[PDB]
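Input: a single structure, listed below in structure tokens.
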Amino acid sequence: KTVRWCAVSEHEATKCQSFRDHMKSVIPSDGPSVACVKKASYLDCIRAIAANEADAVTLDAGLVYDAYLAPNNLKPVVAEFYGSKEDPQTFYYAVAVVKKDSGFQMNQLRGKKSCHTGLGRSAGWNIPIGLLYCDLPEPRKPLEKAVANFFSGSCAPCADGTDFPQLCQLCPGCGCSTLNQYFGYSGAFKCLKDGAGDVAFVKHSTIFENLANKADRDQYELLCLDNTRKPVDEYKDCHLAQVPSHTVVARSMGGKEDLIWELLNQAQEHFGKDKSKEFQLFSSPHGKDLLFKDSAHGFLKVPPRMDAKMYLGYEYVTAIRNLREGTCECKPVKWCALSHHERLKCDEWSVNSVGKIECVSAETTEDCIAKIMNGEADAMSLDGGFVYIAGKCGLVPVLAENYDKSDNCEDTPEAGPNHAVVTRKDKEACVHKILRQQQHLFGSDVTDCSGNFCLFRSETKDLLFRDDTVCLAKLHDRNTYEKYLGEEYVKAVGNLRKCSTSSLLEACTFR
Amino acid sequence: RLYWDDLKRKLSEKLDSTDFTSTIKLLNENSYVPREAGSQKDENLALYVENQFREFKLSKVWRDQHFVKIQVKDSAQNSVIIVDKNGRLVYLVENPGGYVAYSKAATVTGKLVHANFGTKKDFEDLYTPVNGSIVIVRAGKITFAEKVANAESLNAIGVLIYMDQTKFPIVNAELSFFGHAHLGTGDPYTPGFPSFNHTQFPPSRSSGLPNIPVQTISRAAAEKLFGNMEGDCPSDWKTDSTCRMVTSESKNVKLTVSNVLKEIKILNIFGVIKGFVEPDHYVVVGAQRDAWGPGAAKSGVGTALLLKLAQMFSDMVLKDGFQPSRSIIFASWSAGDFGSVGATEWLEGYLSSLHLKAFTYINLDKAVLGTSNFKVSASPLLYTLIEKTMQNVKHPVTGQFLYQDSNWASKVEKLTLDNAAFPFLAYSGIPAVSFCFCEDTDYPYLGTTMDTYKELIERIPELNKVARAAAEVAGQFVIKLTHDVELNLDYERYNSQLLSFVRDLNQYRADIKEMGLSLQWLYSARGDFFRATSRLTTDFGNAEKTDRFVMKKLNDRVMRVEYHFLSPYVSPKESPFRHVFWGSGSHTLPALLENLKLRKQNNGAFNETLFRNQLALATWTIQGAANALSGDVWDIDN
Amino acid sequence: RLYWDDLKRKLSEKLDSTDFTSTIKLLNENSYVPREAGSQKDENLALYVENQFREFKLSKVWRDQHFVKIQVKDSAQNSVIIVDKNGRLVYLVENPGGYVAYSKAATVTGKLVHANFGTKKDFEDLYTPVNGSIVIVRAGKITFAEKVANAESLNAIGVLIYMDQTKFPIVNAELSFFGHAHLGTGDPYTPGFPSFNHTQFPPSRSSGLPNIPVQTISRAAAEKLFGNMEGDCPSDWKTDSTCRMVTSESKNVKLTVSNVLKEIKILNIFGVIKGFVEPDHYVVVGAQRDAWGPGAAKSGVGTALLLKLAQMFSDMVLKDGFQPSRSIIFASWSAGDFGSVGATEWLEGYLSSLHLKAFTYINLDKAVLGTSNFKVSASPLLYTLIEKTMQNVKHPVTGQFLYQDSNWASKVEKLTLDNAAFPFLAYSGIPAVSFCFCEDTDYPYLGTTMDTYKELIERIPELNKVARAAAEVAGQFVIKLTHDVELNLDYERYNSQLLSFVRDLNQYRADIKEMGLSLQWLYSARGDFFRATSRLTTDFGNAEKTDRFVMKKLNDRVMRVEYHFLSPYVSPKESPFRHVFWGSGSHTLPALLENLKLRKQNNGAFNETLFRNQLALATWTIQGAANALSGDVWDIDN
Ligand SMILES: *[C@@H]1O[C@H](CO)[C@@H](O)[C@H](O)[C@H]1NC(C)=O
Ligand SMILES: *[C@@H]1O[C@H](CO)[C@@H](O)[C@H](O)[C@H]1NC(C)=O
Ligand SMILES: [Ca+2]
Ligand SMILES: [Ca+2]
Ligand SMILES: [Fe+3]
């Protein structure tokens, strides 16, 4: 069946029809075909797939957020990797490139000319403006007005020129397409090379793509976080932040995800990098970064469980949300419930803690772990097998369920592995604080559980915590999935995960 | 085109060039000097407000006329005298100028007892039984009608209201004051329905009407009565040393009230500014116009702010270029001294038209009484809208912002019957807000003939700066609610409100366990309400703000929370204040706790059959509100 | 992609390949042969319907369990005997198998009078006073509960219900039948609120419960009683020649009923198909599952149609490619024989969730009883939706279309208490429709033990063709309401309804003029309602159909007309049937006319103070509905 691909401007349109022709000859009629849809911007492509006019289009990690938002509802299905085919990389470096001996650093960018890849882009907007956000003059909302006053002249593609003229001073109208002289990675570098801007925010591979001469490449410098300038070749040592790779998005329901990857897998094996001289998948004589990025070496399949918020991660999703809204004693701990009985005991615990601990229920045990990831949940109790799965996603355990009665239960931990309370990295301080006060009020008590509340007692058997637990012991060391379980247990559940694989474990291993 | 910061500065610049004191002084002219409801002077100012609204070039300006019944002191003056055990003797105390509206009007005689404020708690502590005797109470803490209601319940024959020197430091002791004893809002002769000629005015009367005569007397007249009484008043009450407890066995008081009813025409005049995106949704800004006396603090300020906010916002639309997403209605209410009649009759008549269309009411009455502190009584949802405005508006006297107390939400007082915002929140289910630059002690010359412009200037020197600050707070409420496509109604706030109710009910967990009742269902009802707001908060996070359709589907769910708290089990005619948090009735949540307080004392006052029903409906009211908030009709669990 | 004509043909093709008779026969198996409410056989078919819905791959399938109280004939059998003036004598008449649910259950004795049908009109024509005596009435014309209610009002001690040969040509004269005497709908022990464990089941009882014992007896048992009675029944009543008027002065009847209450679990199972444009708006299709006897005509047909319509519509979405703009919910109700309990408890529990979200209810119960004529009872708004369907669907026996009578709208009968669609229209305010391929005479074996599949096949030879025609009419209702972006709810139709009410009130214009009342305000209220629909009709004409936002603002105004006819003055707990056109109460429009009929007879039954209030609220109910329909809140005139 045919797959409608969305193309931006004339440049991507010409590469699309050429891609449709070259693929038609090598692949039979029974196989997949490629169709092309004309669109003015990337935003028009997202609205097209949602309206069933197109099927798939590649976007930047920072533009995936926009595609996730209702009523577009797009999920990343195929992600491209950079570097080499032997060693795939699902993340690229974002750096700031300036001219040699300019006399400006990372902390001093006010009243300076800037060149961005595009509004909403990872390396061109989300990161560069993100570090300088809480240093911007009031007000901070809207975001575009503060950048307009910070930089004397800027060129940020896909931006409203009528409301913010200063962001389209270097590039009139702010074109979202290749039709604009300064668009994307290669366009933002051309904004620096021509002498229009003082600083350009692009990728680490952008310099090598535009300049081939070794003498010409030493005419630039990279700004670091500690206000220092390091060599262009040294990008691993000096960079802003590591961002997720570009990915192709499709509809969550009925977005033929299995048909699109079946098309792109055959595209890289016939017209990929260093495969054919007639047509290249990651290179075009009409322009740079068309359809797919020139720095890409292949494609990789994105697990079904992994959604757009999971693809970017908590660290990046929160950064975008705070960048648009305007945000620079502990908050209630949202506990995750599995069954009807667990949330019934949770609701009674919520009232007794006086709003210190809330309750959010999920369908299965695996679904609760995903909620702690994006921020819907905060903490929950899990057995040793699930601690390995939660730990591989990025959740560290803080408390251990002790079944032995001792003098100092909270001071000394138990080895047994036992059930552990896992939580998000940023809530480590709060969870270990609030729950410790709850044990002093509802922990070990007399047979008065008929009148008063008892945390370690359930209506049936093992609800929020196990019934044979004395107290939840705090870990002295910062234990991870490997530190808590031990070197012997990790290898045990790892080999068992090979035959019995869950959807969440495969999704967290992707990154 | 224009953002929040552009709007903040454009409003502030208009406020600096606006003269408030000149407007309040113009309303206190000899032409509008006395503004009794349905009087010539009331209509005169009404025509003035109509023309002024028409001069500001608003979208539409219309008037609504009602024919309501009020009570007035006619030919026969009311008198209070002391008599002997056999007949008329003693001496004539006073013939008051002032009176209490909607009084029984009957001649009564008997022993006199000081009930102090007249609070249900005050009566319970009285060592002297109030049964079959006239009670005298100080003005304050509560409503007159509340004062009378508490007395009538203990079988009192009548009620006398006076102002002590301690609470009311007034020089003149011969000064009389006005009030009303109707326990409710609106016209008491047209409950549930509007006072239009369409209803033909059928024979119907409100249950809130008192069955005993009520009269207000001066400080001097009270001291004359104390002279004939014996027994020193307890140090618990902050009152004068003249205060006496009961009359002697030889002499007792005789009160006679003879007020008659009068049919009058009330004019309610409105002004609207149509929105560009959703004109059908609107925020209402109301202000009282009528006053028994001169009314400078009661209605003088409020009406001045109403006219000026309607001016400033109209100039921002036409001249500046401000485009409100939702409409704004300015309302000049009449007959407010009689229990917010004009406003309640409008809500009772166009109830269907503003169902889920009106999302907020801002009240401008009594916004300026002092200068010490800033007090606001509103719905939980507007809590966050206020908090944000408090840390943005500076105090008129000092330099600091209004946001100084972090735990200000817990010190917020509930809306009372005398407030014009009460009918909007408890009857209609529209979140309302009433703010004040109040003082520690209430305004002394409030319901008196000394509510003049001169007295307002003397007490508040920098009146112009405080009125500008008042209009700035009210002005930012309008902006915030009509500027952004996202509603500023915080549904999240309420969870603290439900948690508070269940914690108070958790204290009596032993008494509930004794009966064949469990509390686990109320824990889930509360929990499900959190999960509903949490799901809605994430649903706002995963949606595009620029899209009109997705947002409207989400904002309509927010506009239903206040409605879903109105009890759907009680008749709106008999129990108009349906709201379960801030209403009056056995249906309300506080009443459920109050009824269970009688259980712990083991007396014959606790009704078990009533409590089992009270708990049943309230559990489902909170649950139903939770189920309707998120997950549609199939995504719900239980 | 697909239009109306494409949908009409795709539905018809699926109907031709669908075998109905095989499904009805499968439901009449020994496994589901007896389906009493809350029984094992009822749950068995419930689990079957749940699994079947899950097999059709619908969007979501969920169940709701209620714990309601019903009445059953237990250990002590009820008996009817004739006794002498001093004590027990005569002979034992019959011990009935059948009983009447929600009966008082008490032993009573006294004189017997034939009230015929038991209509309030029947009692008024009786030459024999019914006060203090047991009455016997034929089944028909009205509800049992209505029959009992009319008798209890005239102080009758008890009620006997039988089936004559004339109205019910049944061979077996020993046959017994079932029914219920509760004047209302839903669980009578949980009025206003749902029967969930959340409510803790408090001590509360419905006013609709009878205070006198009721029993059903067979034709043979009645003839035995007539043998002891004297006086020939008047030719006015179409009844048997055995019919006798009153018992002799020597002997009288003694009825004893001893039924007990039983708590049972009811399961309501639903199936939904999510819409693509507006999933939150949905149309509900319901059908009764339980039956006292075998139930072939009562619930056999209805449940068979429910399952097949859910199959056909699911296949059109998944396979054909049909995209509904609004959701469709299929509902299998239980405890319907006891007064549509399952359906009313669902409406009482999720009232807030379906407020202005559910816009139509389609009832499939008793859709097939005969073959002669097609009868439909529905709201005025669905009138045009039906008219269009009638001239599109052909009759199963003949070749002609169902649309033959042009003035069919005027011959439409109001929905009754026994119908499952009544609670939806009168309590919730959701337009409901109930259609039938009925006969001149009602189905004889309806509430009996002879409601078998065999008897249905013998009476209706071509059952498969009539069930297909029934599903076709119901199927086109769903399509039309979910296919187009414009709602097919005709608000225009109602004007005829209001005109009819004012013309009937205009006949008594002299009596109104005599009192201090005018009718001019009701003329305007009616007129303003026309102008409101006329303005809305033009507003649809001047708007683009493809635009989502403009249409949604207009369709929401259409969804509010039925709601605005529910009285906002009466308590939904005491008077659940708030609807002023088709409800029960002093609040309804018919009751206003019925009360004024007593005025012309000059007797002491007309209440002037009640009539002045009745007229006041109703005038404003029609006016308020008019004002809220068009012109927003400022474009209104008066
Ligand atoms: C309304 O009724 C009042 C009497 O209560 C009368 O004076 C007035 O003229 C009437 N107005 C209309 C429009 O009927
Ligand atoms: C509900 O109450 C009934 C008794 O009326 C009991 O049998 C049943 O187990 C209860 N179910 C729940 C969930 O409480
Ligand atoms: Ca009224
Ligand atoms: Ca119920
Ligand atoms: Fe990128």
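So for chain B, numbering is Swiss-Prot's, and the shown residues are 121-758, in order.
Technique stated in the header: X-ray crystallography, 3.2 Å.
Just so you know, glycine gets a Cβ as well, placed from its N, Cα and C.
Taken from Swiss-Prot, the feature domain 'PA' applies to B:223-313.
Under mutagenesis, Swiss-Prot gives B:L619 to A with this note: 20-fold reduced affinity for transferrin receptor. No binding to HFE. Neighbour density for B:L619 (mutagenesis position): within 10 A of its CB lie 19 other CB atoms from the protein chains shown.
All protein chains considered, the CB of B:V622 (mutagenesis position) has 21 other CB atoms within 10 Å. In the three-state DSSP scheme, B:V622 (mutagenesis position) is classed as helix. For B:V622 to A, Swiss-Prot lists a mutagenesis experiment annotated as follows: No significant effect on binding to transferrin nor HFE.
Counting every protein chain shown, the Cβ of B:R623 (mutagenesis position) has 14 other Cβ atoms within 10 Å. Among the mutagenesis results in Swiss-Prot, B:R623 to A has the note: No significant effect on binding to transferrin nor HFE. The residue drawn here is the original one.
The note that Swiss-Prot attaches to the published mutagenesis B:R629 to A is: >5-fold reduced affinity for transferrin. >10-fold reduced affinity for HFE. Within 10 Å of the Cβ of B:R629 (mutagenesis position) there are 14 other Cβ atoms, across all protein chains.
Experimental mutagenesis at this site is recorded by Swiss-Prot as B:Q640 to A, annotated: No effect on binding to transferrin. >10-fold reduced affinity for HFE. B:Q640 (mutagenesis position) carries a helical DSSP state (H, G or I). Same-chain residues at least 6 positions away in sequence with a Cβ under 8 Å from that of B:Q640 (mutagenesis position) are not found in this chain.
Among the mutagenesis experiments that Swiss-Prot reports, B:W641 to A is described with the note: No significant effect on binding to transferrin nor HFE. Within 10 Å of the Cβ of B:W641 (mutagenesis position) there are 23 other Cβ atoms, across all protein chains.
Under its mutagenesis entries, Swiss-Prot includes B:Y643 to A with the note: 20-fold reduced affinity for transferrin. No binding to HFE. For B:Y643 (mutagenesis position), the Cβ neighbour count at a 10 Å cut-off comes to 23, with all displayed protein chains included.
Quoted from Swiss-Prot, the note on the mutagenesis of B:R646 to K is: 5% binding to transferrin. According to its DSSP assignment, B:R646 (mutagenesis position) is helical. Sequence-distant contacts of B:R646 (mutagenesis position), defined by Cβ-Cβ distance under 8 angstroms and a gap of at least six in the same chain, are B:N615, B:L618, B:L619, B:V622, B:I742.
Annotation of the mutagenesis experiment B:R646 to A or H in Swiss-Prot: No binding to transferrin.
Around B:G647 (mutagenesis position), no same-chain residue six or more apart in sequence has its CB under 8 Å from its CB. In Swiss-Prot, a published mutagenesis experiment is listed as B:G647 to A, annotated Large effect on affinity for transferrin. 4-fold reduced affinity for HFE.
The mutagenesis experiment B:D648 to A is recorded by Swiss-Prot, whose note states: 16% binding to transferrin.
According to Swiss-Prot, the mutagenesis experiment B:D648 to E carries the following note: 57% binding to transferrin.
For B:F650 (mutagenesis position), applying a Cβ distance below 8 Å and a minimum sequence separation of six or more within one chain yields B:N615. The note that Swiss-Prot attaches to the published mutagenesis B:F650 to Q is: >5-fold reduced affinity for transferrin. >10-fold reduced affinity for HFE.
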- Task: Enter the number of other CB atoms within 10 angstroms of the CB of B:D648 (mutagenesis position).
- Result: 24
- Task: Measuring Cα to Cα, tell me the gap between B:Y643 (mutagenesis position) and B:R629 (mutagenesis position) in whole angstrom.
- Result: 12
- Query: Rounded to a whole number, how many Å is the Cα of B:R629 (mutagenesis position) away from the Cα of B:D648 (mutagenesis position)?
  - Reply: 21
- Note on the structure: The rounded CA-CA distance in Å from B:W641 (mutagenesis position) to B:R623 (mutagenesis position) is 14
- Item | Length of the line joining the Cα atoms of B:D648 (mutagenesis position) and B:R623 (mutagenesis position), in Å | 16
- What mutagenesis positions from B:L619, B:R623, B:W641, B:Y643, B:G647 have a chain C Cβ less than 8 Å from their own Cβ? B:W641
- the domain 'PA' (B:223-313) - residue tally per DSSP class, helix then strand then coil: 16 helix, 23 strand, 52 coil
